[PDB]
Amino acid sequence: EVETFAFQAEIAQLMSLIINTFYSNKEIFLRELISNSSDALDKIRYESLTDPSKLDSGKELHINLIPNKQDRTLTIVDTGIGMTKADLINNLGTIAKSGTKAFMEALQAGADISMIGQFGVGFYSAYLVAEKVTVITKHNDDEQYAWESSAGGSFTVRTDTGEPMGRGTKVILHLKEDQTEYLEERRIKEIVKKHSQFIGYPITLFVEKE
Ligand SMILES: CCNC(=O)[C@H]1O[C@@H](n2cnc3c(N)ncnc32)[C@H](O)[C@@H]1O
């Protein structure tokens, strides 16, 4: 039921640099994931202009931030375009249209990790704070899939049943033990205000029930 894949070599190298470089300004991961969500929302907004039935899977365009202290997870949910199975494997597993090469060269020429979004690889900044990342996604043209990786050079993809989402993507960050500050309401609010205050879709920060 589960397929296991190797990252393209350059992607594994990039992930290793992100995981092993001493770099304290880890909060920038959230900006990068929210920007990726905003881009995905732009895409379905545009496609629905000439094909309104693409919103049959949900008209609302928004971003949800869901902390769970019991599971030690932070989840970033959007109702954007979503990804097909091929999209997951290509976009997360290979260089594809990213600036992976430019970023790694830039780091050797005076750039720092906070500039990762300039190079189209902001998603991998999740590994600044997460030991494992799970991506659940549903595109209008495919079934629901789950991508997962704890780095180390490989990732898995499986069909995801139970809790079907209408359309969009959930990025589930299983946080490192010493990065639980990013589950705290005050900290998340601070980061969103600092780095994501002009995003063109509603960002809702969920409250914990306990
Ligand atoms: C890992 C670096 N590559 C990407 O992030 C690409 O993966 C896709 N992607 C990333 N996040 C999302 C998302 N929330 N929704 C849809 N596609 C995404 C986009 O095509 C990105 O350009």
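Here Swiss-Prot sets the residue numbers for chain A, with the shown residues being 16-225 in order.
Any Cβ shown, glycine's included, is placed from N, Cα and C.
Summarising the environment of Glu47 (mutagenesis position), the number of other Cβ atoms within 10 Å of its Cβ, over all protein chains shown, is 22. Here the residue is the original one, while Swiss-Prot reports the published mutagenesis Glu47 to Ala with the comment Strong ATP-binding. Strong interaction with HSF1, HIF1A, ERBB2, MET, KEAP1 and RHOBTB2. No effect on interaction with TSC1.
Secondary structure from DSSP puts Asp93 (mutagenesis position) in a beta strand. Sequence-distant contacts of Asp93 (mutagenesis position), defined by Cβ-Cβ distance under 8 angstroms and a gap of at least six in the same chain, are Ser52, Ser53, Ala55, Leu56, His77, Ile78, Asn79, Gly183, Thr184, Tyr216. Record note (Swiss-Prot), mutagenesis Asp93 to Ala: Impaired ATP-binding. Strong interaction with HIF1A, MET, KEAP1 and RHOBTB2. Loss of interaction with HSF1 and ERBB2. Los of interaction with TSC1. The unchanged residue is displayed.
One mutagenesis experiment catalogued in Swiss-Prot, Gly97 to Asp, is accompanied by this note: Abolishes ATPase activity. Within 10 Å of the Cβ of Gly97 (mutagenesis position) there are 26 other Cβ atoms, across all protein chains.
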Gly97 (mutagenesis position) sits from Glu47 (mutagenesis position) (Cα to Cα, rounded, in Å) at a distance of 17
